[PDB]
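One structure is given below, encoded as structure tokens.
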Amino acid sequence: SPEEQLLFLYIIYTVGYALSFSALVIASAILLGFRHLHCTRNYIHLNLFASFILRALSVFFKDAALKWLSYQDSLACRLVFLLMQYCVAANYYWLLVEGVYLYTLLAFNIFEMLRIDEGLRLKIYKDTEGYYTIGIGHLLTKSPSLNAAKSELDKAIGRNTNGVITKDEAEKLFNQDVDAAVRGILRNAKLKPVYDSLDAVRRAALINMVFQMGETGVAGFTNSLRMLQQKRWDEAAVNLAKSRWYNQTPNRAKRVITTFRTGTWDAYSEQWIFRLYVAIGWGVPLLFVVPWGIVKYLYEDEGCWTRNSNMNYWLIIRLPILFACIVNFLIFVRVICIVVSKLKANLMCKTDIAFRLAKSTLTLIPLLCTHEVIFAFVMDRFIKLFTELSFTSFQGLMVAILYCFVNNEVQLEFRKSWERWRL
Ligand SMILES: CC1(C)CC([C@@H](Nc2ccc(-n3cnc(C(F)(F)F)c3)nc2)c2ccc(C(=O)NCCC(=O)O)cc2)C1
């Protein structure tokens, strides 16, 4: 039946956006409700959810305007359609930053963490403590002798020092120091059990302290190390502030403690980067959607601009989305090469955020960007192509699932909340 076909798909479409809207509002409530979930990774999710929520609001508003000159001829329809067009480009660009964020997350590590905290020295320097240092926090000896410090450095570099050491030589010594740090931890009775239990992020925080203080130095934090092993992050965060370490070097300690508390690199992120994501997710769509709207109002205005079959006016909304999809697939491929490298090299376990976030993002990219690429320059079996409306409707639901409901961190919050209720 012809009429039966169009009505049945209308149901699965509206229930698709009904299940998506609900799931996204609930998911967004979860990310906001629990304090522990307040990190840059989840904030990016909340903006991606909003773009799906607003898209659903367009669908419900269009449908709600059917109840009471026709709706096709009205200007209200063109506005709701223009808002819808905005949400779609927002989905694709918030998906872009979702990939860009992931890529940078895979590129940061302990070496990048220490290069920020320790800084870089080109020449030998006698620090406040009496120790001669160079490179990236490479302490030599406390011996008050620049003559012997240069010689002590000569043996530990290979060639004659003179005093000036190149950027490459410093990176070489930097690798030495970090490898020597992890060997210290694993050769310590009090540091191995906790290090083995920490995630890759909180491992870097533990290496960071050993890099500053020392193997036997950080082993003194008996009080903090125990509650770190027990997954009790927040209790250890306040405990680490009551330290000699925190009062001596406060700016560095607060960054390390945040990394312990949250398990993220937020304490090393620049604030302007997240403002550049919000300029891409919400800003760039505005840059091609409004000129599309203007030409389709001055030069092609006929039934909420549904008959988009004339001139270059189709291309100004389809080429920026194609651009977002091509890059999304380029990130898709690049990320996969990085993840399989880090997994093979035992740099990453399948238990880490970087891998689990890749597990979800690598799913959404070909899920949302495949259609746009396959039919790139086609303007426009009937029943079979009617199925695109099913996937686009459920799209928001799947985003809520992969980025919230199956997230391990949120599941911890529900069990931790249920535990408080009993005790
Ligand atoms: C819809 C489905 C049928 C498809 C989905 C499935 N997709 C998926 C699964 C695994 C790999 N994968 C493994 N290794 C690599 C490699 F090669 F290294 F890149 C990729 N890739 C893609 C999925 C499963 C598990 C999760 C998941 O737990 N998320 C929560 C993590 C988070 O968000 O915090 C997400 C998606 C389930």
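Don't overthink the numbers, they just go from 1 along the chain as shown.
Determined by X-ray crystallography, 2.8 Å, according to the entry header.
In case you wondered, yes, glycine gets a Cβ from its N, Cα and C as well.
For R41 to Q (Swiss-Prot position 176), Swiss-Prot lists a mutagenesis experiment annotated as follows: Decreases sensitivity to GLP-1. The mutagenesis experiment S360 to A (Swiss-Prot position 352) is recorded by Swiss-Prot, whose note states: Abolishes inhibition by negative allosteric modulators. Quoted from Swiss-Prot for the published mutagenesis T363 to A (Swiss-Prot position 355): Abolishes inhibition by the negative allosteric modulators NNC0640 and PF-06372222, but does not abolish inhibition by MK-0893.
Feature annotations (Swiss-Prot) mapped to structure.
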residue : record               : Cβ contacts under 8 Å, 6 or more apart
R41     : mutagenesis position : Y101, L105, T264, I353, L357
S360    : mutagenesis position : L402, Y403, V406
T363    : mutagenesis position : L402
| field | Unmodelled stretch of 7 residues - C-alpha distance in Å from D380 to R381 | value | 12
| Distance between the CA atoms of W68 and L69, in Å, given 7 unmodelled residues in between? | 10
